[PDB]
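J.: Here it is, the structure in full.
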Amino acid sequence: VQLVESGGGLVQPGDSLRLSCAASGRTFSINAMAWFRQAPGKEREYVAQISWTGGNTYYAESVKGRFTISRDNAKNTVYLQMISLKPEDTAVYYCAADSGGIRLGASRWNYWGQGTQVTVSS
Amino acid sequence: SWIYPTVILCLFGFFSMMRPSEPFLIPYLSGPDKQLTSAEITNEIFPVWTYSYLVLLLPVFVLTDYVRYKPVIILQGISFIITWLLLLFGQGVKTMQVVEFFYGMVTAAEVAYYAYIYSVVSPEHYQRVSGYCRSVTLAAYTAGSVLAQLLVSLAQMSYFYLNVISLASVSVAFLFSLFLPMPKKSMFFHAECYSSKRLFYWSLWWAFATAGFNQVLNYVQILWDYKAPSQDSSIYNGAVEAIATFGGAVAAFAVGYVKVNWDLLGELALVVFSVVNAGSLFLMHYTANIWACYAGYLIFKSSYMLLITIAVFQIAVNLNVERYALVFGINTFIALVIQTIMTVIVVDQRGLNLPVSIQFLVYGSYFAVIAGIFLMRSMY
Ligand SMILES: Cc1cnc(Nc2ccc(OCCN3CCCC3)cc2)nc1Nc1cccc(S(=O)(=O)NC(C)(C)C)c1
């Protein structure tokens, strides 16, 4: 799968942002997708998780209550709606698909996205 | 003549049962190593153990006696290595279901460990040698759990480097398994009783009580991780699992020490201590405190072992050694049918898909309905 992101940018505090993730190419075997975050001078941080076959979501405690991750199998896209933004969120947001099968690896997530920039400030 | 097969079999039992990573499983599975959502572990992966154990129980029991007990002990040692190689490097939800299947083999193949000794030792040196082999299994898992906590706490050892010690331990276990003498007779191949009032009655409480016990111990580390996530606060899984294992051992030992006739005090003692299991299962569910949830686990495990001992003692009072195998083999299979039906309806994703928060309100009430049925059965 080739995950390409969209919808980043600079938004003041209190404004929203929806980020997309168009998975394509081998989309037949996807059983979970996630969003990660890498703020400046830090490491990748879990932000959310959505199951493909079902719809069960799972959010990081810090971002829960204002982040919502939804699937759109019809078009194979994944969304992340972020509300009540504050200047401490600015990062680069990455997609991560756990494609499927019996695998040996270091990370649950096989393929990763390029990254989309959120610059919350004024 | 009896010291060589027991020394090699006790060394296999000690090293195969020493696995520091066992208490820190859900903390490991739901961590940064194999990050898996709690609902994915409880409702998708874990059910696969009871499904696979149920299927691979009769074939392995018949296989263990057809070919000698040794061939199947070596199979158990292999399944130990495969399980911990996938538990270390395997990723995804579907690989963890394969790990559940291979642990069903590990649990279904332990019949040959205890059955092996009977066919390689004289009848007189059986109860004594059967005690040596059973006690070395408890000492290994109680010492292994204590080692896990003493590293995770005073040494800050990662959960990943506890499965490496578990893999190193079971790899040594599958080195003595190749050195045990090959038996020259089985029990049945190469070598109606339920009509008794006591044996059928005592087998039903055993089968029903043990089925719930396996269910409770199954989704118990999930409960602990729910009341106190491992990534936020300190979790004493290793110290709790060691004390509970030690406490259960003393409960079984004390049952055989006090000389009380289990006929005028046999049914009452199984309703009083079955109520304690229900009372201890609601506490684990209704309490926000993690320490009170640990204490409920101690009382449940200690209390249960105090009756499976009384139930087993009463079952095996007139049966031969040859009839223990095919009477405790049926009861272990009936308990799995009970466990599978409860797992399909309650925990399975295709069933009710209940989370672990509400599950213990069912397990706690499960033990309360067994006590009432065995108290309301005394009708006049
Ligand atoms: C390597 C591994 C792979 N899959 C699993 N899944 C699993 C989790 C809990 C299980 O308990 C069901 C009831 N048990 C009660 C004792 C016998 C079975 C059975 C299987 N556990 C694993 N290790 C494990 C971790 C914590 C506890 C247990 S256990 O209580 O079931 N078995 C002993 C550790 C006592 C040997 C086993």
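Throughout, chain B uses Swiss-Prot numbering, with the displayed residues spanning 11-201, 271-459 in order.
Heads up, header says this was done by electron microscopy, 3.0 Å.
In case you wondered, yes, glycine gets a Cβ from its N, Cα and C as well.
Grabbed the feature section from Swiss-Prot, which reads as follows:
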- B:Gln86 to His: Significant decrease in pyridoxine transport (MUTAGEN)
- B:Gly87 to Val: Significant decrease in pyridoxine transport (MUTAGEN)
- B:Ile91 to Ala: Significant decrease in pyridoxine transport (MUTAGEN)
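Each of these features: where is it, how hidden is it, and who are its neighbours?
T.: Long-range Cβ neighbours of B:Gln86 (mutagenesis position) (same chain, at least 6 residues apart, Cβ-Cβ under 8 Å): B:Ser26, B:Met115, B:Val116, B:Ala119, B:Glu120, B:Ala122, B:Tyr123, B:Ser187.
Taking Cβ-Cβ distances under 8 Å and a sequence separation of 6 or more, the neighbours of B:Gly87 (mutagenesis position) in its chain are B:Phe22, B:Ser26, B:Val180, B:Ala183, B:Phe184, B:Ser187.
In three-state terms derived from DSSP, B:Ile91 (mutagenesis position) belongs to a helical segment. With a 10 A radius on its CB, B:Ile91 (mutagenesis position) counts 15 other CB atoms from all the protein chains.
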J.: Distance between the CA atoms of B:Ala201 and B:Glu271, in Å, given 69 unmodelled residues in between?
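T.: Across the gap, the Cα atoms of B:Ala201 and B:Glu271 sit 21 Å apart.
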